[PDB]
Amino acid sequence: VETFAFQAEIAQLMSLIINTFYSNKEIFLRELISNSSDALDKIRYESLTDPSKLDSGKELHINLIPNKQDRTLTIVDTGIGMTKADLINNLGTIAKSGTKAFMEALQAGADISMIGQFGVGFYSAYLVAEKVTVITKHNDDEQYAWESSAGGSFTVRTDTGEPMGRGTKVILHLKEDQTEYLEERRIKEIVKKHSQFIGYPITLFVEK
Ligand SMILES: COc1ccc(-c2c(-c3cc(-c4cncc5ccccc45)c(O)cc3O)noc2NC(=O)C2CC2)cc1
């Protein structure tokens, strides 16, 4: 287990998201679905010239998995997946400018829902989650677990859990007052309202 500090700007953005009173929290789901869609686009495109890249799984889709017992909402995709360098360095590097621009926009009146326009929508997860754990697997690389409860640091480790074929699994450990996002009807509403134009199947797993 290695522990890292977030880039300064990103840590500041996370603090703002966590501490600003903002009722329209449902936007987190659209942003995570959008990220999955981008990752799916990437593996789809790469497979067009190298179909062996789908040996780790041909289906390109997104599953939404609420679990009231664990108080978790899981967003799983079979996209390209992330490398160790993605988790430690690249995600942060490619987000820096958008983060700075988003922070400036906020100070100048813009509202939190604009976050996705700046390419940093992931961090809206912290509107509803006290901790986010992400398992990811890129071809020809190992499975990793990323995790953060904010507060300025994240961890990365090699994951010895159940093998994913390829893709990314975002596990939102929800805040006690945010359990509405574990309800079937609510998730359906949110997906229809914000994520109706995604080129991959989105499947809601109903709890038994
Ligand atoms: C918007 O920018 C990005 C950056 C990277 C990705 C991405 C994901 C992915 C990432 C996040 C996510 C996005 N942002 C921060 C995250 C932080 C921790 C864990 C997942 C994160 C996620 O929620 C779901 C995913 O399937 N998987 O592979 C990817 N590779 C790329 O796309 C190559 C740069 C081309 C998606 C969007």
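Numbers in chain A track Swiss-Prot; the residues on display, in order, are 17-224.
Every residue gets a Cβ built from N, Cα and C, even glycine.
The Cβ of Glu47 (mutagenesis position) lies under 8 Å from the Cβ of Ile131, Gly132, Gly137, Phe138, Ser140, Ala141, each of these being in the same chain and 6 or more residues away along the sequence. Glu47 (mutagenesis position) carries a helical DSSP state (H, G or I). Quoted from Swiss-Prot, the note attached to the mutagenesis of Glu47 to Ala states: Strong ATP-binding. Strong interaction with HSF1, HIF1A, ERBB2, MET, KEAP1 and RHOBTB2. No effect on interaction with TSC1.
Secondary structure from DSSP puts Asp93 (mutagenesis position) in a beta strand. According to Swiss-Prot, the experimentally introduced change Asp93 to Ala is described as follows: Impaired ATP-binding. Strong interaction with HIF1A, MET, KEAP1 and RHOBTB2. Loss of interaction with HSF1 and ERBB2. Los of interaction with TSC1.
A mutagenesis experiment is reported in Swiss-Prot for this position, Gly97 to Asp, and the note states: Abolishes ATPase activity. Around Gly97 (mutagenesis position), taking its Cβ as the centre, 25 other Cβ atoms fall within 10 Å, counting all chains.
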